[PDB]
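Structure, as structure tokens:
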Amino acid sequence: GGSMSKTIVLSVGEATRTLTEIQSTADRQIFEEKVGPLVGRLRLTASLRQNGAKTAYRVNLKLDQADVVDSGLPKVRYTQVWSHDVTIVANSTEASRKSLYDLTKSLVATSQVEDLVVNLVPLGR
Amino acid sequence: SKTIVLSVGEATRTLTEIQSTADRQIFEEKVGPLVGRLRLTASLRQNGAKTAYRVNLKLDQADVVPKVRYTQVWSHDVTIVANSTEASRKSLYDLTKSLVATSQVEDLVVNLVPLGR
């Protein structure tokens, strides 16, 4: 009984990738895509902690994408990472937090950021 | 005078390159009060072993009241393996774009609600 395991669903068009919570502790959450062998599953680690002064919060998200050798028993060849570090001020307005979010969503969505990550092309056109 | 343009609905936010060195650039929204203009800082470095690239992007958003009362920051640290496939880098990108776009990530940043439903 009780709640099912928590998920977050990523959409790429009609396609979806579901990441399921596998750990929730004082220090962090870990979500994994429960598809394929265990080695090399897509991982998202998340934490939310107040700073020492209790004037801000720090959100950390770490997306770990392992690459697995095609043949033989599963082994990680390499791992690539995209992590986020978000500083949210405790006396901030909702509109300011929503703006930071909206602008970051837009930034990440740009073809420029895509070309930076995929082709190492510097920003600016 | 190179730019990157961010769209939030029908609002357009144009960031203009104001500084650029060997592997670090600063873009600024050249509008509004001189103080606390939206800023994006980007850099690219190789790791010590020359086996990966590190991309950093830092969006700094000041809240101005002549005086910045506070600054909120959303930084990205991307580790790109030198001998990776294009498909793997594209996937890392596509998964991250989708992740940031989720209502869950909005609720985390705006409302401090942890991920997972």
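Numbers here mean position along the shown chain, with the first residue as 1.
Looks like X-ray crystallography, 1.6 Å, at least that's what the header says.
The backbone N, Cα and C atoms fix where each Cβ goes, and this holds for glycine too.
These come from Swiss-Prot:
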- A:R43 to L (Swiss-Prot position 40): Loss of translational repressor activity (MUTAGEN)
- A:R43, A:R49, A:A56, A:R58, A:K62, A:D64, A:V81, A:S83, A:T87: RNA binding site (BINDING)
- A:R49 to P, S or V (Swiss-Prot position 46): Loss of translational repressor activity (MUTAGEN)
- A:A56 to L or P (Swiss-Prot position 53): Loss of translational repressor activity (MUTAGEN)
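This view paints the features noted in Swiss-Prot onto the structure.
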residue	record	DSSP class
A:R43	mutagenesis position	strand
A:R49	mutagenesis position	strand
A:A56	mutagenesis position	strand
A:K62	RNA binding site	strand
A:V81	RNA binding site	strand
A:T87	RNA binding site	strand
- When C-beta separations to chain B are restricted to under 8 angstroms, which of the recorded positions A:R43, A:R49, A:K62, A:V81 qualify? A:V81
- Separation of alpha carbons, A:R43 (mutagenesis position) and A:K62 (RNA binding site) (Å): 8
- Message: What does the structure give for the C-alpha distance between A:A56 (mutagenesis position) and A:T87 (RNA binding site)? Integer Å is fine.
- Response: 7
- Students should find that the Cβ of A:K62 (RNA binding site) has, within 10 Å, a number of other Cβ atoms equal to 18
- Cα-Cα distance linking A:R43 (mutagenesis position) and A:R49 (mutagenesis position), given in Å to the nearest integer: 20
- Message: Please report the distance from the Cα of A:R43 (mutagenesis position) to the Cα of A:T87 (RNA binding site), rounded to the nearest angstrom.
- Response: 22
- Note on the structure: Its Cβ having more other Cβ atoms within 10 Å than any other among the mutagenesis positions A:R43, A:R49, the winner is A:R43
- Count of other CB atoms lying within 10 Å of the CB belonging to A:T87 (RNA binding site): 19
- Query: Using a Cβ-Cβ cut-off under 8 angstroms and a sequence gap of six or more, which residues of the chain neighbour A:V81 (RNA binding site)?
  - Reply: A:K62, A:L63, A:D64, A:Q65
